Structures are given as structure tokens and as C-alpha cells.
Amino acid sequence: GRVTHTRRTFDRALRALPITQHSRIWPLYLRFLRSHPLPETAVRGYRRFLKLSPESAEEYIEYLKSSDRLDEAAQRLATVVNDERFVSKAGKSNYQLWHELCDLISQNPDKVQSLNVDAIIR
Amino acid sequence: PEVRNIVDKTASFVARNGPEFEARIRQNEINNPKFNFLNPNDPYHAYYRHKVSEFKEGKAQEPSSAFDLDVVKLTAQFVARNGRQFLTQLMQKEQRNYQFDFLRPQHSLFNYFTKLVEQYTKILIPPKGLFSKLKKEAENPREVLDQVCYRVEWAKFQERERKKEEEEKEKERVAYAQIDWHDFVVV
Amino acid sequence: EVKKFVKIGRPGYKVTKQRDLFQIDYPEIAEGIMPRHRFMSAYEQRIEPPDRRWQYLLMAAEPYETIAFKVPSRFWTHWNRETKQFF
Amino acid sequence: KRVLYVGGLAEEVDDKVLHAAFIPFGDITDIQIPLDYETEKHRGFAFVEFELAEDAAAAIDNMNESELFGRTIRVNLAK
């Protein structure tokens, strides 16, 4: 219930950087996301601008697209839609086709102004 | 399509009944412009003339180590009494602090353990000797002779099929030693 | 004889490649002779355009033309007879 | 035979990435990259040695002609 135990846990677990402690820190920020979007938003910014892996922004987006904040989800997806050195950030796995499926989900009969759906299809 | 259906129908008709049927159509309806497609005067003449042979051939779309041996045998026997693929005396016997170096599927001796298990499970069937008696192979040289002749005949048939396959393989090698290597075109 | 009885109609191949790797749909050959693909070297031709040091996967069938595709990359096929498919 | 040569490896294509992409068919035992000592990037080849011929064959057949980070990989059963 106090952020001190979780922060110190993740900090002493980041003593090294092998695959371990990612499955603690990412879900730690995910559980912190409730009652405050600030931990999830800043931890997602720090992750997607942090240690090197393809699945960092993938787990950040899986945590952020289910949320009520879609700017952070499509922002991880925008840092992915640059990729800055790597077209095939996943290859036969698609996260831009995922952005297009999200665009269809937003073109669903929610915003019927006939502007946003066509802009998302474009 | 009226004229198109007419040509296709004349094609099916001629493919079925023969070129004398085309003569029949032409000589019965030279006075109607419907069978002009049978005559050189209607531009569908040659089209139907091809469609005839095409529907005849079937292409056009119709109109619409003795200790190791003892251990391997013991593994086959103790797995003969298990209940499922995971319910045996070997699943935990692997982690039971005793070396069991044959259960790994990368070791070819897993095939020998599986063959020992196959033999134990073919002897632990109802005809393997649990509660029944073998009498046709046990006092029957006639049944033994029937089985021996059937095994020899299956061997002869297997060799004959193998020879057919080998002739096919030699023919494939010859047909590969003759393929087109100058008419190269990529699509 | 396998060179002397070779028919010449040359139908254009109906091939689909895929980066998952190719499949060709051809007319009914009516013979068990398997259509086979293989690697050929980029020297041979009729007029020989220069700048060739590459290899090409050409699959030859008897009545279907040799479907060729250059392979610039640096018993693994199939022949299904009821639907006329090669892969 | 259970060794697959993945030729044409990318500049950042490590034994780790190749084994991660080809492992779910079977547990790879060994990884070898013949390292260009003058350039420190592979000369376009990596070697993965797995246990089972089924895993090696299915990887050879399924990841052949694939891309990893934009390189046209050639996954073959080695010699």
C-alpha cells in the first residue's frame, strides 16, 4: 500500500538487467495505474524510452490500450510507428496493423461525426 | 447471354453426340439464324468450334551394455503398468535423484525403450498371455503355414511396389536430366 | 527421348510467392512425373545481359511452364494431385 | 542432423535473436556465430544446433525465406 516497498523492490531488482524483474516492474506500474494514471503514464514513457527490447512498448501498449487513456497507448504505438532504425520491430508480428485495428475500433459507432472515422481509415 | 449460351450449348451438344450432330444442327436450322453459329457465316462459328473440343476434354466451365539392457527392459516393464502418458512410475522416477538417462527423446535409446514397451504391451494384451490361450499358433502348423505364406507374399508385394517406386525415381532423374534451362522467364 | 518428346506450348505460370515459399497452380498434367524445382546459375541465357552473379529457383513441370523466380537471398516441396497444386 | 545455418544475418542479429525466433519448435542446444574479427559483425551466417530432427526440419522449412530486422535470411539444413 505504500510506494516505498515497491520502488525499493524494483530498484534493487534492477541491480542487474537480465530478463528477470521486468515481469515485476511492468506489472508493478500496471497495478499502480489504478487511482492514478500518472505512474502508468510516466513508467510507460520511461520504459519506451528505456532499456532495449522489442517487447517493452508491447507490454506497455497491452497495459495502456485496455485503459481509459488512449493517448498513452497510441503514443507507445507512435514511438513504435517510428521505430527509428527498425522497420521489422516485430516482423511477421504486426503492431501497426494493431494500430489500424484500434483505428477500426475507434471508427466503430462511437464518434459518428463522419470525420474521425474517415481520417482514421486514411 | 443468348448467342453465347447458344454457342456453348452447340458445343456441349457436338462434344456429346459427334461432329455428325453438328451436321444435323446445321442442316436442320440453316433457315434460322440461331444455328448460324454452326455455319461459317456467324462470327461465333470458330468460338463454338473450339468450345466443342474443350467441353469434350473437360476444361470449360459448364453454362450457368548388459546392465543397460537390464535397465531398459525394466523401464519398459515398469511403464507397462502405468495408466497414461504422464501416469507412470517414470515421470517422478526421473526427478527421484536416480539417473535415468534413456527417457530423453534426443537419445536414440528412447526408441529402444519404446520398442521394449511395445513388446511388453503386445504381450500384455488379452492375446499376449494374461487370461487367454494361444492354440492356433501353438498346435497349428496349418495356421503357421498360412501366416508364413502371407508374410512371404506381403514381402513380395512390398518388393514389387518398391521396384515400381525405384523405376519412378530413375525416370524422375532422367526427366530432370532433360528439363528446360534456356526458356527462363520469371513472373 | 526425354528431350525429343518434349512438348512446346509454354503456358504462363500461375505462381504465388510468399515470405512466410512458392506455390504454382497448373493444368492437369495426367502423368506421375513430379514437377521439380531447383537452383540454376545466372550465366546462361539467349543474349546474356551482363552483371549476373545470381541464382534462380526454377520449377519445371511437363505441360506447365518452368515457373522461375530469382533467389537473391544468401524433398522440401509438395505435389497435390486432386486440386492440381505444386509447392 | 539437427543443425540449421541461418545465412544473411542482420548487423544486429545475434545468436540470441535467432534462437529466440527458432526456439519454440524445439530446444536449441548450441549457437555459433563465425565472428568477423576485422568488422565485428557476422559474415552473414549463424549456426543453431537443436536436439530433434523434427524441430530442425520444421524450422528449416518454416523460417526459410524469412526476414529478421530487414535481412533476407536463408535457413538451411547444414552440411
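Residues 5-83, in that order, are what chain D shows, numbered as in Swiss-Prot.
Cβ coordinates are placed from backbone N, Cα and C, and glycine is handled just like the others.
The C-beta environment of D:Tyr9 (mutagenesis position), restricted to residues of the same chain at least 6 apart in sequence and closer than 8 Å, consists of D:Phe49, D:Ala50, D:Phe51, D:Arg78, D:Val79, D:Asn80, D:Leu81, D:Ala82. For the mutagenesis experiment D:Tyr9 to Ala, the note given by Swiss-Prot reads: Decreased affinity for RNA.
Within 10 Å of the C-beta of D:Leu39 (mutagenesis position) we count 11 further C-beta atoms, all protein chains included. Under mutagenesis, Swiss-Prot gives D:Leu39 to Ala with this note: Decreased affinity for KMT2A.
Here the residue is the original one, while Swiss-Prot reports the published mutagenesis D:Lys45 to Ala with the comment No effect on interaction with KMT2A. Within 10 Å of the C-beta atom of D:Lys45 (mutagenesis position) sit 14 other C-beta atoms, taking all shown protein chains into account.
In the three-state DSSP scheme, D:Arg47 (mutagenesis position) falls into the coil class. Within its own chain, D:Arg47 (mutagenesis position) has D:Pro38, D:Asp40 as residues 6 or more apart in sequence whose C-beta sits under 8 angstroms from its own. For the mutagenesis of D:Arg47 to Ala, Swiss-Prot gives this note: No effect on interaction with KMT2A. The structure shown keeps the original residue.
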Report, in whole Å, the straight Cα-to-Cα distance of D:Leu39 (mutagenesis position) from D:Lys45 (mutagenesis position).
-> 6
Which of the three DSSP-derived classes (helix, strand, coil) applies to D:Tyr9 (mutagenesis position)?
-> strand
